[PDB]
Structures are given as structure tokens and as C-alpha cells.
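The structure appears right after this line, and notes come after that.
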Amino acid sequence: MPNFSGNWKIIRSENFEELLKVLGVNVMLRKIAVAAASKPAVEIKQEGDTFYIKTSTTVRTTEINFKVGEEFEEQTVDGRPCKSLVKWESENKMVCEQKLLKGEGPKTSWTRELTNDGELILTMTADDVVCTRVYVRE
Ligand SMILES: CC(C)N1CCC(C)(C)c2cc(C#Cc3ccc(C(=O)O)cc3)ccc21
């Protein structure tokens with residue numbers, strides 16, 4: 001019965017500021033984002049391979065809708081419009097490759113995985129730098 005669906009509570013965050021730095025976010029905006037990202041609300045709805053994911057903070061909210069295997073548009077973690085495509089790497093792990101709509105920048109991606117223990121891992125990557133965030137349902 002359990003899947004990616006849930007209201008998810010963060011329990012661990014690593015390397016978020018480093019990710020924003022590689023993306024070229026300046027010091028003062030990074031400080032704002034890091035603080036706000038420390039207590040996000042995350043809502044996922046899954047129906048088969050169709051997903052809704054809303055990630056909210058006091059300073060910024062993202063809401064994405066996608067089907068695995070079908071291109072969609074969203075934003076990079078630093079706010080730049082991109083084309084995205086999610087695939088199943090494995091049964092419990094989706095991987096999203098991103099391409100900017102305009103300009104150039106680090107190669108970005110994200111992954112979401114349901115681990116053996118019932119928890120969710122999000123990773124966000126820019127070039128070689130990875131941010132890892134772990135959640136449990138509320
Ligand atoms: C200054 C501020 C408004 N600002 C401008 C710069 C920038 C776009 C980088 C930015 C990013 C965020 C974020 C985030 C976040 C990402 C993932 C999660 C998660 O999945 O848990 C939670 C939060 C917040 C503020 C913010």
C-alpha cells in the first residue's frame with residue numbers, strides 16, 4: 001500500500017548551501033533559502049506513474065505535475081525555467097534530468113527514492129555537488 005504519496009517531514013539535510021553556491025546563488029540569498037528550506041512542507045500525490053509534488057516554504061513554493069516518461073517544464077532549484085524528464089531508475093527510485101530553457105549553467109538533476117525503512121530520500125545535483133534530504137511521513 002505505501003508509495004510516494006504523503007505529507008513528508010524532513011529529518012536530515014546535507015549540502016544544500018553548497019548546491020546553491022555551485023549554482024551561483026549569492027551569499028545573502030543563500031542564507032535566506034537555507035533557513036527557509038530547514039522546515040519545508042512537502043505534499044506528494046501519486047496515482048500510478050502520475051505525480052503531484054508541492055514543496056512549500058515561507059519564501060518560495062514549487063508545485064510540479066508530471067508522468068514518468070513524459071517531458072514537462074519546471075524550474076531548477078535556483079529558479080531557472082527548465083525542461084525535465086523523470087524515469088524509473090529502479091522500482092523505488094525516480095531520476096529527473098533537467099535542461100535549461102535559456103542560457104547555460106551547471107548540469108542539474110534530482111532523484112527521489114523510497115528506502116527500505118519507509119523513508120524518502122531526495123537528492124538534488126549541480127555538476128559534481130549533491131544535496132541529500134531525508135524525510136518521514138508526518
Ligand atoms: C531568497 C529566496 C526567496 N530564494 C531565492 C533563491 C532560490 C531560488 C535559490 C531560493 C530557493 C529556495 C528553496 C528551496 C527548497 C528546495 C527544496 C526543498 C525540499 O525539497 O525539501 C525545500 C526548499 C528558497 C528561497 C530561495
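Backbone N, Cα and C atoms are what each Cβ position is placed from, and that goes for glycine too.
Database features, via Swiss-Prot:
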MUTAGEN   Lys21 to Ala  Loss of ligand-induced nuclear import; when associated with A-30 and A-31
MUTAGEN   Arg30 to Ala  Loss of ligand-induced nuclear import; when associated with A-21 and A-31
MUTAGEN   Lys31 to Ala  Loss of ligand-induced nuclear import; when associated with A-21 and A-30
BINDING   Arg133, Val134, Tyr135  all-trans-retinoate binding site
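Here the features listed in Swiss-Prot are placed on the structure.
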residue	record	contacts (Cβ under 8 Å, 6+ apart)
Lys21	mutagenesis position	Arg30
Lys31	mutagenesis position	none
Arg133	all-trans-retinoate binding site	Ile10, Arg12, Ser13, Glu14, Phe16, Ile121, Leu122, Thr123, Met124
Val134	all-trans-retinoate binding site	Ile10, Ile11, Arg12, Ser13, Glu119, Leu120, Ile121
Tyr135	all-trans-retinoate binding site	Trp8, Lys9, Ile10, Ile11, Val42, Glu119, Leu120, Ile121, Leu122
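Within 10 Å of the C-beta of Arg30 (mutagenesis position) there are 19 other C-beta atoms, taking all protein chains into account. Excluding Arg133, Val134, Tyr135, which define the all-trans-retinoate site, the same chain contributes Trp8, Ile10, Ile11, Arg12, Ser13, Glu119, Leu120, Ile121, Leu122, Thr132, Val136 within 8 Å (Cβ to the Cβ centroid), listed in sequence order.
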